[PDB]
Protein chains: 2
Amino acid sequence: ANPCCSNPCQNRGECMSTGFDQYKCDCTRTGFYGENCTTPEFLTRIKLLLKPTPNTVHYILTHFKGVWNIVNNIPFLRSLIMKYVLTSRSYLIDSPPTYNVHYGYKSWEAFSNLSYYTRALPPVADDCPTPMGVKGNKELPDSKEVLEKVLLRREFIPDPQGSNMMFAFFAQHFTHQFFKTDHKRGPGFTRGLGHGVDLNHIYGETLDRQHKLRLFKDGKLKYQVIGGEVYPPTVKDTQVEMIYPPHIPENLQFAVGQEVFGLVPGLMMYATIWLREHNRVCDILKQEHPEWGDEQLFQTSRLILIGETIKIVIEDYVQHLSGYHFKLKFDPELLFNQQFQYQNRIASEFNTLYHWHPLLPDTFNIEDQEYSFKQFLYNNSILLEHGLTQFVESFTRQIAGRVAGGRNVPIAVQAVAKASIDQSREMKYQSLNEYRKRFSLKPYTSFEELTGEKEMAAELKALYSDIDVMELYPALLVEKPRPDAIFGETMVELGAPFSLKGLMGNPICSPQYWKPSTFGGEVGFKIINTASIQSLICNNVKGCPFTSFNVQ
Amino acid sequence: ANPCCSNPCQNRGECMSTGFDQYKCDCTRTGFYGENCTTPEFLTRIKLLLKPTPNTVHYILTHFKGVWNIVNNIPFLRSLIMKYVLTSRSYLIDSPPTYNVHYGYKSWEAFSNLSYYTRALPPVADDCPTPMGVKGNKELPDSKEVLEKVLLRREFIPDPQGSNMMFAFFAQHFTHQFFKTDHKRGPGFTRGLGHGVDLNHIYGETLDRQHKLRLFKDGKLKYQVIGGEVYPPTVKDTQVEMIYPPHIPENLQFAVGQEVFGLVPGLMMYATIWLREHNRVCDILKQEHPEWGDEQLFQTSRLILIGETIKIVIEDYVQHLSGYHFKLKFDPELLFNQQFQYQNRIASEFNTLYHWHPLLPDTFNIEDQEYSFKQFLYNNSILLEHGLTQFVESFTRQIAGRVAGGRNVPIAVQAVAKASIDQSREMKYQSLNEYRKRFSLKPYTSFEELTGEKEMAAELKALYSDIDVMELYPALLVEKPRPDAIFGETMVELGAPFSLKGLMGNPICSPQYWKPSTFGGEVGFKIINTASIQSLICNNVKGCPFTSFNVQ
Ligand SMILES: COc1ccc2c(c1)c(CC(=O)NCCCCNS(=O)(=O)c1cccc3c(N(C)C)cccc13)c(C)n2C(=O)c1ccc(Cl)cc1
Ligand SMILES: COc1ccc2c(c1)c(CC(=O)NCCCCNS(=O)(=O)c1cccc3c(N(C)C)cccc13)c(C)n2C(=O)c1ccc(Cl)cc1
Ligand code: HEM
Ligand code: HEM
Ligand SMILES: *[C@@H]1O[C@H](CO)[C@@H](O[C@@H]2O[C@H](CO)[C@@H](O)[C@H](O)[C@H]2NC(C)=O)[C@H](O)[C@H]1NC(C)=O
Ligand SMILES: *[C@@H]1O[C@H](CO)[C@@H](O[C@@H]2O[C@H](CO)[C@@H](O)[C@H](O)[C@H]2NC(C)=O)[C@H](O)[C@H]1NC(C)=O
Ligand SMILES: CCCCCCCCO[C@@H]1O[C@H](CO)[C@@H](O)[C@H](O)[C@H]1O
Ligand SMILES: CCCCCCCCO[C@@H]1O[C@H](CO)[C@@H](O)[C@H](O)[C@H]1O
Ligand SMILES: CCCCCCCCO[C@@H]1O[C@H](CO)[C@@H](O)[C@H](O)[C@H]1O
Ligand SMILES: *[C@@H]1O[C@H](CO)[C@@H](O)[C@H](O)[C@H]1NC(C)=O
Ligand SMILES: *[C@@H]1O[C@H](CO)[C@@H](O)[C@H](O)[C@H]1NC(C)=O
Ligand SMILES: *[C@@H]1O[C@H](CO)[C@@H](O)[C@H](O)[C@H]1NC(C)=O
Ligand SMILES: *[C@@H]1O[C@H](CO)[C@@H](O)[C@H](O)[C@H]1NC(C)=O
């Protein structure tokens, strides 16, 4: 029906219907011309000839350890490299944002309505003959069948990069401030109207929730002491709404910024660590500024914790994941002479990509115990039983699962993996290869090239028939990993642009914010710039246990 | 009290208390160093030596007509000049925004809460000894006395630049989509959450209001035909809430996007013109795209009218006000190789500066009638009586008042001018000379330099005593105008940066939006790029009457 149903325009040109059965491609500033924007300009021919592939770049970034060690110790050179990482990535993102689940064309409603997730690729039009457009059968393969044959875990496959449970729960804690799907509206809708790293999962999404969590003395958050240890306050004491099963004793209904963080003790672990960190910074700021009131202490601490988070995410968390020998760097000043939009809108595809449930082990090993999912979920007495110190030590030792490579989703959350398939289709996602072309990646020509093996590929070929109809979400979890890596190419090359845009797009990174007085002076500024996952745990967890994002 | 109360930091450095009675200035990236950021760096000394004053630049832009005529006809050169206008202006604006009425320091609440107007200068802290900080008496002069002695109109002073009533009501109509003070909360709060040119005054601020105004056929807005002429629908037919006195007959309660536009027939005139323009573009787009639905026609029309508005504002409206011989140009492509933030936050000071009530005449002259304020206000039967054609012809002929120069506020709206004084103090505005320094202007050293005359200056000196205590709002309306100009230096140099940021910061000006397919192809794109105030009236007002922003 829709003459744009076949995605005819290439190289990021836009398709517009010019009639019932005709189309036009807008090749403006794509570097290409022609009916579908496939004829390259002369300069585009040069750039294409000289541009290395992501797999070639990945090889260089993870080898030549001696060379990278020299680069890392020459600040001019390390700064120059990190700068090209930041800019060349963010060019892949439309900012200001464009499409969403309901708009395949730009509109003021799509731009201005913050309740939507944005979309990197427009949805497939409702009256297209097939789910992916024109290709494939009239209906996609049964999602339960896709789930069982290539996604569910047989044997636990550990991450060859050594990610531990401190990493897995940090990723879950960190991402759930901007992945907050509004199920009352639909999967393409979010309740995180800040659309980035605003730390609403600590401070609350609304002002009313924030004030219920605050102590209103010295800028601090409310807390309680249990067995000599600082823990978050209760729902009874604060009246903030939290999601808990009906049988949870009210002394165990912990109240934090994010309403679902009582779901898992691993989320509650980091919520306690970051609550402690907020009040620790309040003590630091109060000593520096005896003349300050409660309000300014709270607000300045929040700005500092936002900075710490971005620092830890880039220099520890992304550093770990990447496996690069090059040392990534959080330095907003690198973009001050660059074109860059200090804004962000969370993409649905970013949300989809971040479903890293293969990380989860089959049991959670704390001290000498091994807890099943049923024993673990919604049970914060485990946290009080063992304490934060034992949690950190145990989760630093416990290995997490490999995400790519196939067949590593634990069956305990199989309903979540099926809904990811079902809701991706409900949201009319374009095909895997459409998203690969959208991010300058060469389309896969067979299922065997996608997986790098034969068994899962053949099962996928029987299900999907055509590689161009393969879906984005299952492909990320079955993709051939990089050599001994946690992810395949598609995960890294689609996800890294969304990730750094979210981190660097924050207002505190802009030149009028990135100065010591924003953070209460050089003392507050230095907390941001010296932050690490190790110092986060050391300053706030009794005994200063060693921690890391990888097993040692 | 607050050791920053005296505004000690100069040249846009930030003041932070380091104790009960001591402060520190953050001179980061100001180009200055020293205790109060007054010692210029070497390069800063150069720039200061070579930079012409705004009054010198003004003189050049309004003289040498022969030279400007050559420049205007050399596209490369005209583009280069307009580009430097755009960039050098926007550097004066904090984007992402910083302060607001409740926050004199940067905070996440100030950044993220869209209900606030932002502030170009932080408010004077609550516990400062004087209203302006440390200078002046403990209380500012009686506002009624300031109003009567230097603001109220004796004799009507016409604008020497020839502004007519088409201009005055265009400015009122245009600005009232982003100046919508939320009086339920306070003067530092806004109901225009789009914070710019989103045309909510045509389409409604909320989706629910928009749908009540829409026809849901061919993308069009609801309308009625009275005497063969197209007018907005009624409150009875649409159920959109409008502000009307209780005695207005329901057949005269017109419903438009902005709830207060029934206040004056001049606002209702432009509301009708733009309603007609929306549906006219809907007819154009439907002919180009017979395959399109109602929703896509409406959204694309809205994007086109947003483009037309920015075009008309820059190339007709700002062009008229400026008096330049150089031809200003709306061309988003000029910023594509420039650093620029495609976002905006409406400033409280921009609202204050746009109080152009001296524009209003003592009577409104339509055909042979002269209506008093009492006869004019809330009386749309006047519009139906004469029709749009007679309105345009009459308002093109009627001259408007001079804004600067003093004593030209019509007595009918004296309560509005007093509230501007009162609410400027309630919001703890800094002094006139502080705002001049904030925008790179040399402080006034006497009231006589401010006004350029002797009588009003002497009255102001008896009231304020110290020039450094003179307030921003009254100073704009008494300032010495530029030679035969409508404004003084302060109005232009503070207001032009806010104005162009609002216009160019719009998403439709960003590179991913500024292409023909965003606007339905080259036909919709050309509507934007050929828009003018004359063509707006010609396409939509019977007889295509001549119109202009100046009397002929
Ligand atoms: C690997 O595993 C990973 C895994 C995750 C990763 C990353 C790396 C990265 C680093 C990155 O951005 N990875 C891609 C950029 C590499 C190439 N950058 S380049 O500029 O094009 C370039 C091209 C050519 C030569 C270059 C070069 N030379 C001189 C050889 C040096 C530097 C750059 C060069 C980020 C942010 N992740 C995320 O946070 C992320 C978070 C959530 C999701 Cl779901 C997905 C990702
Ligand atoms: C005048 O009356 C007016 C009155 C209003 C005006 C303007 C001019 C202007 C044009 C502008 O922006 N006026 C200031 C920029 C002039 C200098 N620009 S410059 O780049 O620093 C420069 C510096 C040195 C030499 C230059 C030069 N040469 C080669 C001599 C050419 C071009 C620029 C040069 C804008 C937008 N208004 C507003 O919309 C507006 C709306 C509401 C409010 Cl309440 C207030 C204003
Ligand atoms: C014991 C650990 C975990 C459990 C029990 C769990 C369970 C769930 C459940 C039930 C949902 C559906 C929530 C909803 O749709 O409202 C969900 C969604 C999600 N999961 Fe987890 N998960 C765990 C760990 C993780 C980890 C480690 C990550 C990432 C590193 C992750 C990423 C996500 C994301 C991004 C969503 C989407 C959230 C949203 O869109 O609002 N999960 N998970
Ligand atoms: C007959 C014509 C006019 C009348 C009766 C009028 C009257 C008023 C009144 C009563 C207010 C206070 C509204 C409120 O605070 O809610 C106001 C505010 C304002 N006026 Fe006018 N005015 C007229 C023309 C104009 C013009 C020509 C301009 C500018 C070119 C202008 C600019 C403004 C602005 C910017 C505000 C602030 C609005 C806000 O913050 O919500 N007005 N006017
Ligand atoms: C953002 O878009 C959503 C979806 O259109 C809006 O939610 C709809 O609101 C209307 C009335 O305003 C309701 O009748 C619908 O039931 C809602 N639909 C859905 C799917 O939730 C939402 O109001 C918009 N938000 C803003 C601020 O405009
Ligand atoms: C933006 O700030 C205003 C002002 O603080 C908030 O309005 C207050 O809201 C609280 C409860 O949330 C009320 O008790 C107060 O009466 C309100 N004060 C005023 C002056 O209106 C508003 O909620 C904030 N908006 C958001 C989205 O957080
Ligand atoms: C300057 C020297 C550049 C060397 C280029 C190395 C290109 C490596 O290439 C990659 O090797 C991977 C194995 O590591 C394979 O898995 C990938 O398929 C392949 O593309
Ligand atoms: C939920 C834990 C696994 C459920 C597997 C259901 C069986 C259907 O799946 C089959 O499983 C076999 C064993 O891996 C594979 O060898 C086959 O290729 C696969 O199609
Ligand atoms: C290259 C030629 C430079 C000409 C510089 C002219 C500077 C004019 O200067 C200005 O003149 C105005 C009147 O026109 C006065 O009102 C201003 O106070 C004055 O600064
Ligand atoms: C792309 O253009 C070619 C001609 O250049 C045309 O044959 C083809 O139909 C177009 N796209 C698709 C999807 O068919
Ligand atoms: C909760 O955790 C405790 C250990 O602290 C365990 O003994 C108990 O069985 C758990 N409860 C459930 C319902 O699994
Ligand atoms: C500015 O600094 C000078 C010394 O350089 C100091 O005397 C003065 O007190 C400072 N500012 C004010 C407002 O006093
Ligand atoms: C309204 O306008 C009409 C002219 O159309 C005029 O005769 C009438 O007096 C006005 N009403 C008021 C209350 O001013």
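Residues displayed in chain B correspond, in order, to Swiss-Prot positions 18-569.
For this deposited structure, the header notes the method as X-ray crystallography, 2.2 Å.
Including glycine, each Cβ sits where the backbone N, Cα and C put it.
The active site, proton acceptor annotation in Swiss-Prot covers B:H193, and the record cites experimental evidence as its basis. Positions annotated as active site, for cyclooxygenase activity by Swiss-Prot, on the basis of experimental evidence: B:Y371. Under the heading substrate binding site, Swiss-Prot lists B:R106, B:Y341, citing experimental evidence as support. According to Swiss-Prot, the domain 'EGF-like' annotation covers B:18-55. Swiss-Prot documents B:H374 to Y as a published mutagenesis change and attaches the note Impairs peroxidase and cyclooxygenase activities toward 2-arachidonoyl glycerol. Here Swiss-Prot notes a mutagenesis experiment, B:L517 to A, F, P or T, with the remark: Slightly reduced activity. Listed in Swiss-Prot is the mutagenesis experiment B:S565 to A, annotated as follows: Decreases acetylation by SPHK1.
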Open item on the list: I want to verify one value. Collapsing DSSP to three states, which class is B:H374 (mutagenesis position)?
Closed with: helix
Open item on the list: I'd like to know which of the recorded positions B:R106, B:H193, B:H374 has the most other Cβ atoms within 10 Å of its Cβ.
Closed with: B:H374
TODO: Could you state the whole-number distance in Å separating the C-alpha atoms of the residue listed as 'active site, proton acceptor' and B:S565 (mutagenesis position)?
DONE: 21
Task: Nearest recorded site to B:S565 (mutagenesis position) by CA-CA distance, among recorded positions B:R106, B:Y341, B:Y371 - done: B:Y341
Task: DSSP state at B:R106 (substrate binding site), helix/strand/coil - done: helix
Task: Helix, strand or coil at B:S565 (mutagenesis position) [DSSP, three-state] - done: coil
Task: Euclidean distance between Cα atoms of B:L517 (mutagenesis position) and B:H374 (mutagenesis position), Å - done: 22
Open item on the list: Validating a neighbour-count step here. Other CB atoms within 10 A of the CB of the residue listed as 'active site, for cyclooxygenase activity': how many?
Closed with: 19
Task: Greatest C-beta neighbour count within 10 angstroms, which of the recorded positions B:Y341, B:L517, B:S565 - done: B:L517
Task: Close-lying recorded positions around ligand 4 among B:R106, B:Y341, B:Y371, B:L517, B:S565, where CB distance stays under 6 Å - done: B:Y371
Task: Nearest of the recorded positions (B:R106, B:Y341, B:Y371) to B:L517 (mutagenesis position), judged by Cα-Cα distance - done: B:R106
Task: Alpha-carbon spacing, B:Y341 (substrate binding site) to B:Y371 (active site, for cyclooxygenase activity), which is rounded to whole Å - done: 20
Task: Length of the line joining the Cα atoms of B:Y371 (active site, for cyclooxygenase activity) and B:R106 (substrate binding site), in Å - done: 18
